[PDB]
Amino acid sequence: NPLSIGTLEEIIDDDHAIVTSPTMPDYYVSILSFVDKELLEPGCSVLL
Amino acid sequence: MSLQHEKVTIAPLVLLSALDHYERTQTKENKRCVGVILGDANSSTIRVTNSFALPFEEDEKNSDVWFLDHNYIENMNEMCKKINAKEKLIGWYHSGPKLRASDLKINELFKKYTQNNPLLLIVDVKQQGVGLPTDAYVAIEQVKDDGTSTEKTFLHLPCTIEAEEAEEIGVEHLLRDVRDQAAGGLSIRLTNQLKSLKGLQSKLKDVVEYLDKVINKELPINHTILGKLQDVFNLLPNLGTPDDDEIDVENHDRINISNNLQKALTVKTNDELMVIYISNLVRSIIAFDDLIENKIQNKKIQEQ
Amino acid sequence: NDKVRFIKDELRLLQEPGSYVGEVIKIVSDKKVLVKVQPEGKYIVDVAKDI
Amino acid sequence: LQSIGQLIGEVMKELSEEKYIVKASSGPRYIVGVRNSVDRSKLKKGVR
Amino acid sequence: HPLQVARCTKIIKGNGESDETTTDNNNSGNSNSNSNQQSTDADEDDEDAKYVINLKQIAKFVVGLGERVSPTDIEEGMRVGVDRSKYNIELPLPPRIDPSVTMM
Amino acid sequence: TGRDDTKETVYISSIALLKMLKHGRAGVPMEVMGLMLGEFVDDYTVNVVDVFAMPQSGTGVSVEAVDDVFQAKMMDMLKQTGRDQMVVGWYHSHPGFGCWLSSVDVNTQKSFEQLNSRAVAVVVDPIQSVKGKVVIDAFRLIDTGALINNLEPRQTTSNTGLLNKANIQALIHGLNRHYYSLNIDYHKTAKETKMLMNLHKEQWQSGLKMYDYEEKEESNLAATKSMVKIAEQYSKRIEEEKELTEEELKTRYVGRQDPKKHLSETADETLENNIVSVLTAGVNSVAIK
Amino acid sequence: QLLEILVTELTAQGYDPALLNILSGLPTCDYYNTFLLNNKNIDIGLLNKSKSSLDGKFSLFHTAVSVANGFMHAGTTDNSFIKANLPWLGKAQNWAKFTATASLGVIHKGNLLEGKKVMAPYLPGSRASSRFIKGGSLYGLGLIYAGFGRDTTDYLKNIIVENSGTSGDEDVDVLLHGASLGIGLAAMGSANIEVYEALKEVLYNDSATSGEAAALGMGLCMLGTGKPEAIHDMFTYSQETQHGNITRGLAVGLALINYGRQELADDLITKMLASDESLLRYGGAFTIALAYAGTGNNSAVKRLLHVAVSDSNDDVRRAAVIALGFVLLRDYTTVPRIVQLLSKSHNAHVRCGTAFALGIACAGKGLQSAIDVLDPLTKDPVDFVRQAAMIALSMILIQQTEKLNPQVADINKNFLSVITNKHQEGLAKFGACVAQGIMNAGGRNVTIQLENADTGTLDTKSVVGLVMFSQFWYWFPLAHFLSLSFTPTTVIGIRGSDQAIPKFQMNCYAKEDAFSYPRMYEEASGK
Amino acid sequence: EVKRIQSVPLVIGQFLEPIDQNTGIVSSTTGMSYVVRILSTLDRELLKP
């Protein structure tokens, strides 16, 4: 708590992803939880 | 070289540090805690910013024997420039309260780490004085008058506690006492005014005693004291001049303004009285109503 | 007693930290709501004990 | 390293002898104090 | 994670940048040395190709060489991951989103 | 079992409080490092007697931010003056952030735990402190084994159990997975207090000291006019003021920011001031001559 | 004291062994045990809900529930606590475990024959795991045999000289904290000088927890002596020793010694409030309390009132208020007038001590006026104000039916409500649980009697109960001393010819159901 | 105590509107729109605009 809105720009094939936040920075993040990269697709809004 | 030490501001860090340091060596019974003081020097205002102990011994059999470790002073310098380069050796604290002549010779030593004359900061740790928890003196070398030689001597130069801003925050935190002298309300300053008269009076009593011992017990005439006393007699208020008379007129001018203010409050205080009696007036009626209203309540239970 | 107590209670509110201000865009299914915090970005955040 | 940098603004408006509206370069407008060291004869509006 | 993402905007060589400036002149120090000709006061600094990155809040920093890759792999116009606050390349990122786009 | 694992009452002396504030405020906007020297007694009492500041580090606070040359030398100097104590903890600042340990600071606590397992980590903000009670909190690690198997709480027994806490943020996350916070207890004697109260002999000399009388007349002048102008403001208050509900009158006739209260304060400051001025003058007359 | 010297004189005159046995105290214990044994009302449903809310995974929660239920089942040996709370007792750790072993010493109180036997498998030399269990049994023994057994004292004295040659080990310190409290109780009012010397060694180690325990244990024994050797030793040793847990205990310990000394303690009191240690001014407040207790003195009321307001420490304020109701014990109806100002206060600690003060003062019998005062304090948003008010309420209105006085009805539901909710704070939760334990103690047939009304004279034991009870913030298990202040209230017919209890019936002009037991606190299967 | 917070250093903001007498809504010059508590015995007879 709290959870920041994100956006999924792309998936990197090693269980990672490139995401772009509503804050000016962008970030290299890990894919975690019950939501996988198979269950995600690029351009979808995601909880970080 | 400079003879500039006219004002000595003390951070409260220095007085509590000297209190600790005496007790971390455990000196007693006219053994002393001699350590360094750091700050800024070569300047009209000295700010005494910091204090540290040094290795030091004090012999009671001869006062010209003490120990001091020189290598300690050189090693402490290296370290303190890294923390803060605005800190440098400016002289030495001495536990006191008794100033001695052998202390002039310790003084010479400290004149080899600082360009200015070293400041010897007497900090009483025994807390015998109710005022002066700092007295400051600086060794200067001068031809003394009255056929007297060149003497090396410790002259008093003004000091006051003023605190740094960064220090302040903690001073506020640790003072949680009501403060008998703080300069507060009417009350606080009537306590002060009395305290102030007994302060001065005792200070005046030392002057009397001193003077007697010069011609009784043949103390050395120190003509500096005596010069100051000529001006004491020369700044005496003299009555019957138009100045004193204007001052008595001014006491009425001031009491005049006090009188108008006192009336103005008498109206506020009476305003408060009026306003309560209105409330009580209403309340008489509200309490009366309860008695009627019961009947109305009782009747319902019976019906329903 | 009333007066001294109040002057201290308002000081206590200052010392404890700021607040912000959002508007609820939608309700989400963990008992949190999607807020758009008006001067910054969105934050998904838990209900109160009164709300 | 022990002297440390300082911040620039400009006196945006005089509030008091001992209070000034400055506009910081970093960002926010501030009310600041006047040091013993800086004299108020030097201070005025629009000076750096 | 998080490595804040930056990108190389300049290859400034580490022996051409003049990190030392006591005996070294700004134009270059030796081009393959910076303070290996100084061992009279013991200070060590060489490195090869330190890069200037540009953060996405638009702040520029001289950052480390790769600490989990060789610097050969890091190039001009290549995105990179740098620490939260310690700003030093750990992992490179591909040079943009260019693959697949071009190939269509 | 094993360790008691109840969080210490940290007793910071007056010297150690002021010293920390001194090194922190000079150093802003930067972090500061330092080691805390004291004595540990009982099973939950640490007395932090003194501190020393570790020079400013070029990488900031980290696990390399103690150089062993300074450290060894510094403690060696305390040993030559008998001021020696044992490292019982460490202090560090965040200059712009309230009290908590970042990832690096917790990892530093893991190192200090090795040396003494009751160690404290104290976080001092130098500028956010205006009281000087505030933004100083101490932390001490609770065992790792304790965390896993849910035997983590055991800090609420053997203390007062009065706790003082705020913030979720980093602070709270730090707490759950690692450390436990407890307030800073201040120890002093009446010799340190006594030194503070005095501020020379010019404290009391000033009570006799009388200002320019040019100033007194000016202050009294301003105040006279002020009371007329606020009496008129008060006249508006009693213009009628008999309509219903007290709250609607307060807003309407400006009973909020009351003119009656304002008159009262103005009068009293002036009345009492002139009381002291007449008294000190009269004191002066009789005393000198 | 008065009993002991009278037994010796009558055996030496020559007297019948019935009267002699009576004074020794064996029959009185036995009659009141039988009363508990016969009329007790267990509520299992309180235990299981109490348990559930206030899990034993949390150390502060473990403490509240343990104390509550110890009072709940008090005075008779019982299996209700042990069986119900069997996985929950195993859930303890650290000093919550110590509390839990000593919770059995409340439960098992009296039953004199069975007394050694019941604590036996938990003793040293029968226990070999948990130092907390080894320490809390000796304190549990001490409570059972409090003010009774002169046999018991010797066992504990053997342990004490065993364990005060060792201080270097943590085990030895926890173990000797429970011996040292136990012996004080067991020899309470004995004024025996041998007990003093044994525990002076315990004080002298500079142990964290056995030093506080020893300070309290020595004053219980030298209760009301005003011996000047004791008066010198403990005061001096507080300057010397700068461990704050020991210093606190010596101060309360001195308050104990100088009970009923009046203005011959006026000299000791001066020095305690003139101290610069916050510990000594706190214990100065109970020095006035106990010296002038139940007795009108001008010095006493005026000085506490001054101390409460003026001081620049917050603990010392809190304490002086609790002290005020001890001075104004007999005049228990005048306490709400004075402390209205202190309820209204801006100071949290002032307010905390106000609730405790009514608590104690009006403890002895119902006083509605007090309740009217404490109703705002219940709902106060300071947490420890809540904790203090929740507790106090139940002591004033002790073991009266929810029907007899409606105010009891509200007060019970308010303690329950707090326990159901989990958004409530830990301090609030402590007080609620504990207070419910104070309501429902002893099978519901026990009251707190501040004085015995056949003579109208103060009971020595009870006064000393409440001082330790009140102090629990700084050392959680001292709640247990409340045992001494509860007394079963009952008429017991006795044969003057066989010394056995007859059954027969009496006329009592009464209502039919007003003075019956309260109803139950269980319902969760209705869902 | 309050007098110190009252005094410098300060950051300027801009009063918007009240939302309650003792909590108002402002926007700071740092760029952050904050709900903020209002200290009492401030002129609330000019604060409202």
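Chain F is numbered as in Swiss-Prot; the shown residues are, in order, 18-306.
Looking at the header, which is where the method is noted, we find electron microscopy, 5.4 Å.
Using the three backbone atoms N, Cα and C, a Cβ is placed for every residue, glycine included.
Straight from Swiss-Prot, the features:
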DOMAIN    F:27-162  domain 'MPN'
MUTAGEN   F:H109 to A  Stabilizes ubiquitin pathway substrates; when associated wirh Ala-111
BINDING   F:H109, F:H111, F:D122  Zn(2+) binding site
MUTAGEN   F:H111 to A  Stabilizes ubiquitin pathway substrates; when associated wirh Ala-109
VARIANT   F:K208 to Q  In strain: NRRL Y-53
VARIANT   F:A239 to T  In strain: NRRL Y-53
VARIANT   F:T262 to S  In strain: NRRL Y-53
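Recorded features from Swiss-Prot, shown on the structure.
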residue	record	CB count, 10 Å
F:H109	mutagenesis position	25
F:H111	mutagenesis position	21
F:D122	Zn(2+) binding site	22
F:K208	variant position	16
F:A239	variant position	11
F:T262	variant position	7
- Item | Whole-number Å value for how far F:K208 (variant position) lies from F:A239 (variant position) (Cα to Cα) | 44
- Separation of alpha carbons, F:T262 (variant position) and F:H111 (mutagenesis position) (Å): 52
- Message: To the nearest Å, how far is the Cα of F:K208 (variant position) from the Cα of F:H109 (mutagenesis position)?
- Response: 29
- Note on the structure: Surrounding the recorded Zn(2+) site, with Cβ no more than 8 Å from the Cβ centroid of F:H109, F:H111, F:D122 and those residues left out, we find F:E48, F:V78, F:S110, F:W117, F:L118, F:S119, F:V121, F:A138, F:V140
- Task: Do me a favour and check the Cα-Cα span between F:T262 (variant position) and F:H109 (mutagenesis position); whole Å is fine.
- Result: 57
- Task: Measure from the CA atom of F:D122 (Zn(2+) binding site) to the CA atom of F:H109 (mutagenesis position) and give the result in Å, rounded to a whole number.
- Result: 8
- Task: Translate the DSSP assignment of F:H109 (mutagenesis position) into the three-state scheme.
- Result: strand
- Given recorded positions F:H109, F:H111, F:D122, F:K208, F:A239, F:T262, which are under 8 Å from chain B when comparing Cβ atoms? F:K208
- Across the domain 'MPN' (F:27-162), DSSP yields 42 helix, 41 strand, 53 coil
- Query: So which of the recorded positions F:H109, F:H111, F:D122, F:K208, F:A239 end up next to chain H, with Cβ to Cβ under 8 Å?
  - Reply: none
